[PDB]
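S.K.: Structure incoming, see below.
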Amino acid sequence: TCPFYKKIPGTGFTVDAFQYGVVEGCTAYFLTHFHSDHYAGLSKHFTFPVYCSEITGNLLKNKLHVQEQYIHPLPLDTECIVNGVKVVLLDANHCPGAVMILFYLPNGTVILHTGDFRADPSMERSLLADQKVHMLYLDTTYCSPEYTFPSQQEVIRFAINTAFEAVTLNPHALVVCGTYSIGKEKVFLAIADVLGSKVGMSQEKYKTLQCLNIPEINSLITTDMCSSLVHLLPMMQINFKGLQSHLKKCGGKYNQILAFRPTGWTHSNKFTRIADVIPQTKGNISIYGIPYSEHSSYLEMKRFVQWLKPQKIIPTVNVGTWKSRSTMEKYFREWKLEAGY
Ligand code: NI
């Protein structure tokens, strides 16, 4: 049965609610982005209307084989009427295709659902600038001051630099990058670009990336592993055993592997600066854990909410324990008293 925080009051609408069967009273199911925790339950046999971005829609069709008739893609930054309610999709700065959703209720309430997001000051000049928000359904993944990490751009600089150095010292080094969902594609695209190579990957992943509307994508990726000196592999294979085994497969073209695992936050962020990150090494194999986040840092979260000044905040992550819930309510109150709303 569907929890309260996935329902939109005074509408026939749910948000990311595909794993509870037929939700009593739902006329339209909204999917903010194509990550499995959020689409859990969708398949080719689902037969209600699904509202989403163009990108998300592409993945539903080709990856989950949802039929075309039940897919309703909407343009961003554009006012749209759905079951007689005005809605707007906004870019979430999460993974490809990820949206925030604005609902203009018939009673005059306005609700912002963030989906999964990474708060940015750029959002303070979207269509959010123009009016008030009563209720905010918030992505509270990192809602605690200990959660700090660099910008995406800093991380990318470290990675491009680390790869360019290693391969220029040893032209027979291979570079491997781990993946398990959509998101974080800049990591391996940036690395491939600096090395003048296409990114080589399984057929399943090539298919996934072909649904993302990235410009010039045919120029940047390939299933032909032999023609590539940057390879993608499943995240579970990014360890000494998995990499040794992959190097074998490459038929003596390479005598070294440098690999990256994009993580989210990890506790080495509580001490170490991005600059000072070092890898784990065993023999001819090095592995770097790099803190490339597609969710708000505590400070970025704090900024967006204090800017938006919502009347009520409903968290959508870390809702499972009383200690988590109480920690988040206290921060909300601090933020409100500091800002004056
Ligand atoms: Ni997500």
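Numbers in chain A track Swiss-Prot; the residues on display, in order, are 700-1040.
Just so it is clear, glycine is given a Cβ too, placed from its N, Cα and C backbone atoms.
One mutagenesis experiment named in Swiss-Prot is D838 to N, and its note says Impaired nuclear focus formation, reduced interaction with PIAS and increased sensitivity to cisplatin. Quoted from Swiss-Prot for the published mutagenesis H994 to A: Impaired nuclear focus formation, reduced interaction with PIAS and increased sensitivity to cisplatin.
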S.K.: Measuring CB to CB from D838 (mutagenesis position), give everything in the same chain under 8 Å that is also at least six residues away in sequence.
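M.R.: Once residues fewer than 6 apart are set aside, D838 (mutagenesis position) is near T813, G814, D815, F816, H994, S995, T1015, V1016.
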S.K.: Using all protein chains in view, find how many other C-beta atoms are within 10 Å of the C-beta of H994 (mutagenesis position).
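M.R.: Looking across every protein chain shown, the total is 21.
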